[PDB]
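Please read the structure below before turning to the comments.
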Amino acid sequence: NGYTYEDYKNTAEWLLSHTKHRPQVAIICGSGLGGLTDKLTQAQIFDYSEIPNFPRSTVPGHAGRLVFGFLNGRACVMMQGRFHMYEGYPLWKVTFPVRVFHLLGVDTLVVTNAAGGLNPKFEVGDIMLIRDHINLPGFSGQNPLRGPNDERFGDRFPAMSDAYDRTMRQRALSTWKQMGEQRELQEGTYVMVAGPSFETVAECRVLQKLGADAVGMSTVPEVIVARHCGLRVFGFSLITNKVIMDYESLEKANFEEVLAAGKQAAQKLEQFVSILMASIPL
Amino acid sequence: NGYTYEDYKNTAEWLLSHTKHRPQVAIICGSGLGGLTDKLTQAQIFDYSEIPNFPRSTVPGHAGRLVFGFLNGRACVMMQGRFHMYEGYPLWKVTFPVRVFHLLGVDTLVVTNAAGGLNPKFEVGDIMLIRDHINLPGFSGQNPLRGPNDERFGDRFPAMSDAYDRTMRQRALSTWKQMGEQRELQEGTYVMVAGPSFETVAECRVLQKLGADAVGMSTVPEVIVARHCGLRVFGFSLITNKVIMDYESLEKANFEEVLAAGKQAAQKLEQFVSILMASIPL
Amino acid sequence: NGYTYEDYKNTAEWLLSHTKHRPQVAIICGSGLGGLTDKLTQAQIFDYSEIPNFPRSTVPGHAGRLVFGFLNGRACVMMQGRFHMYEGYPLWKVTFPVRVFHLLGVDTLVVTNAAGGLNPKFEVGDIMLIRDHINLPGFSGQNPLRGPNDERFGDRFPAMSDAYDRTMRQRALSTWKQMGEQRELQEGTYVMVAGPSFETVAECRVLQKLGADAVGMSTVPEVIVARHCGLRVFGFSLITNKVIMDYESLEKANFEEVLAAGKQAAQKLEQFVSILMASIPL
Ligand SMILES: O=c1[nH]cnc2c(C[N@@H+]3C[C@H](CO)[C@@H](O)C3)c[nH]c12
Ligand SMILES: O=c1[nH]cnc2c(C[N@@H+]3C[C@H](CO)[C@@H](O)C3)c[nH]c12
Ligand SMILES: O=c1[nH]cnc2c(C[N@@H+]3C[C@H](CO)[C@@H](O)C3)c[nH]c12
């Protein structure tokens, strides 16, 4: 890890002295979900590039910002554009923001992402509440906590079996019902793979045999660091496509499929996340 | 990645100006299949060591060469000796040649390798056409595309579900039949593991449960880069041994088993690859 | 790999000239099993910090020592405190001691560790003889042998299917019986995951579906290097906890659970290992 405790501290103190805002809930916007930032009030924007120690977004669009504000009753800080392992960033950079949030006083992390549906029940547009995850990169050594542990952040061996807050998942299922929606709220296991290339049929079948319901290339690292910090964690995936699981299919996954899904059924998540804020204690 | 676009360009321009040859088909010879280079005509040899930017073959035998020539009607470039992740090379070095080939004007990549048979139907000597692959290293982050993407080569998120050209596999199955051969042409999924040590019984069973038919320590990376480049890709494995899958067996996999298999039934692949050239469009 | 052959040689020659002891059996003590060092006679202690080229134990307790002595009839060298991948050490550092032992004249390696039970038959306190292992990190590239091979240590492609000495496992099962013990001696497959965070329910189920009986974050690397060296290898795990495999459970794995188990049923292993020494040929 190239960061020392001081680095996280310095970045937090810089932010704290450049904004009157004091966030309680940190929200990471997945692909095509950045619009969520438009629902904040008294919003204050910070480009990642201007924040000390922040990984500088190479060239995925040069759009990487931290937005502080209020979202339906809660002091929030949103990440519009997140870092991925496939871009070349080691995991201690990918998750650097999470530890900054903790030092800012955030006690809750809401993570969202786009994902390929592995579970056949799922349909494009569906929203999957994340009940658990399979950290494939983690089994091999790509775990954000690798390296000496800093007691100031947490324990050497944190548990992850209870990573996704049970209470929030219940209130999430409730809220979705209280809203009376067409499709039911899906729930399941998210498996992380490094990417950036999409899965083959044989790989899709592997992921399915392991019991995964959705596949993506992010999230798990941030969740692990959040939990290590003691933050409450809740999240979901927007199923943007059904992964090809048989050789008969003549279609293939693409960047267009994802953002298009994250174009129409996108707003649904935005509302959901906004309303869900009221369900977050304080 | 330690290479810049210029590096691939410079290596290609160096090669293009040192040979009259202009290859269309790049062929990577697997272990004990290097003999294929003997069937080329008007052959021109280049030691890897003399080619700018090429990874210098440490000491597996100091024999690493790029051979340009004509193989049964096609302008080819063959790699005699390929780079493996287990030797210490990062994947952007292992696959460096593939991107060079693309800039040389190659539009087809034929990959061959030796592999342990996981599917019980398989027998030593069998030839398995590769229909799909499981990129285990890739799930964890060891994917040749990790790092910033260069649009000049391809997209950020390329698909791999259609990596192994359907047309070529059909024509391959045809050709094998048109030849009238003793054993049938096997077909299946190739799973890549980093190695260099051989699998344990428990690991063999894992690989089998995942749906893999053959196991090796190469190929997948080159295939991914080829596909990312837009090259047509076809390949197969020479089953050099049956991986031990039960504790009763008193035998063990060894370097001798592999090359010996790649000694007798080796020539069969050579002929097949040569004849298959006519089936490659232009 | 940052070590050259000379480095292993220099460390061995330093040790050989600082102790009259000439070990035959190297023993790696797992978590909460370090007490085994108390049963040695004519013990001579070396702090890791004073041994040339040894990885310097960061801050897990600053307690890292190499103890030479006699254990029930055998010249031993014990590692009290072992290196883990999750601490940040690359595998060539984690396994550095193993190659030193080989040069010291050791021909047998006994590895012990604490592990979570995946097999439902297992109960906290149980002892599992290791019959095989699943090297998950290894599939991805994290294999201690990655990099150029040194013939002086072993072959480029060593087999691992017979890693855990059949004879010793039999004599181990015998010894345990000759002692007449309450619980039966468990036997099974050990799966290594990098850690340091504990497994989620979904991950536990993955590990179970793969056929693993116990899960830990060490051992496999040392075993692979030992085998590559030609050493005889035997080992076992102390089941310190039952990994959560269903969402109904309201408990979670923790550092306290492990050491507590490695507190009571710990001595049982110590005796077993001591007695087992007589079963090790010479
Ligand atoms: O089929 C899939 N496989 C793996 N990841 C995704 C995702 C998730 N994100 C979306 C984004 C690519 O379009 C990249 O960062 C991965 C959507 N569909 C799939
Ligand atoms: O049983 C096996 N397991 C994994 N790879 C191979 C291979 C393939 N190549 C062959 C070569 C070793 O002999 C090394 O580079 C791996 C043949 N048999 C097996
Ligand atoms: O449930 C488990 N999962 C993974 N490893 C272990 C271990 C083994 N060691 C023990 C130690 C943590 O308490 C760390 O180095 C891992 C015991 N229980 C479990």
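In order, the residues displayed for chain B correspond to 3-284 in Swiss-Prot numbering, which applies throughout.
Method of determination (from the header): X-ray crystallography, 2.3 Å.
Quick reminder: no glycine exception, Cβ is built from N, Cα and C everywhere.
What Swiss-Prot lists as phosphate binding site is B:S33, B:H64, B:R84, B:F85, B:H86, B:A116, B:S220. Quoted from Swiss-Prot for the published mutagenesis B:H64 to W: Reduces catalytic activity towards inosine. B:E201 to A or Q appears in Swiss-Prot as a published mutagenesis result, with the remark: Severe loss of catalytic activity. The note that Swiss-Prot attaches to the published mutagenesis B:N243 to A is: Reduces catalytic activity. According to Swiss-Prot, the mutagenesis experiment B:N243 to D carries the following note: Reduces catalytic activity towards inosine, hypoxanthine, guanosine and guanine. Increases catalytic activity towards adenosine and adenine.
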C-alpha of B:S33 (phosphate binding site) to C-alpha of B:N243 (mutagenesis position): distance in Å?
13
I'd like to confirm something. Which of the mutagenesis positions, B:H64, B:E201, B:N243, has a Cα closest to the Cα of B:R84 (phosphate binding site)?
B:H64
If you draw a 10 Å sphere on the Cβ of B:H86 (phosphate binding site), how many other Cβ atoms land inside?
19
Which binding-site residues (B:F85, B:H86, B:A116, B:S220) fall within 10 Å of B:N243 (mutagenesis position) by Cα distance?
B:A116
How many Å separate the Cα atoms of B:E201 (mutagenesis position) and B:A116 (phosphate binding site)?
15
Out of B:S33, B:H64, B:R84, B:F85, B:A116, B:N243, which recorded positions lie by ligand 2, with a C-beta less than 6 Å from some atom of it?
B:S33, B:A116, B:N243
Most distant Cα pair in Å, residues B:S33, B:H64, B:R84, B:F85, B:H86, B:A116, B:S220 binding phosphate:
20
Counting all other Cβ atoms within 10 Å across every protein chain shown, which of the recorded positions B:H64, B:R84 scores highest?
B:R84
Under a criterion of Cβ-Cβ distance under 8 Å and sequence separation of at least 6, what residues of the same chain contact B:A116 (phosphate binding site)?
B:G32, B:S33, B:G34, B:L35, B:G218, B:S239, B:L240, B:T242, B:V260, B:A263, B:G264
Just the number: how many Å between the Cα atoms of B:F85 (phosphate binding site) and B:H64 (mutagenesis position)?
12
Would you mind listing, in sequence order, any of the recorded positions B:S33, B:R84, B:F85, B:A116, B:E201 that have a CB less than 8 A from a CB of chain C?
B:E201
What are the non-local neighbours of B:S220 (phosphate binding site), defined as same-chain residues 6+ apart in sequence with CB under 8 A from its CB?
B:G32, B:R84, B:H86, B:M87, B:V96, B:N115, B:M194
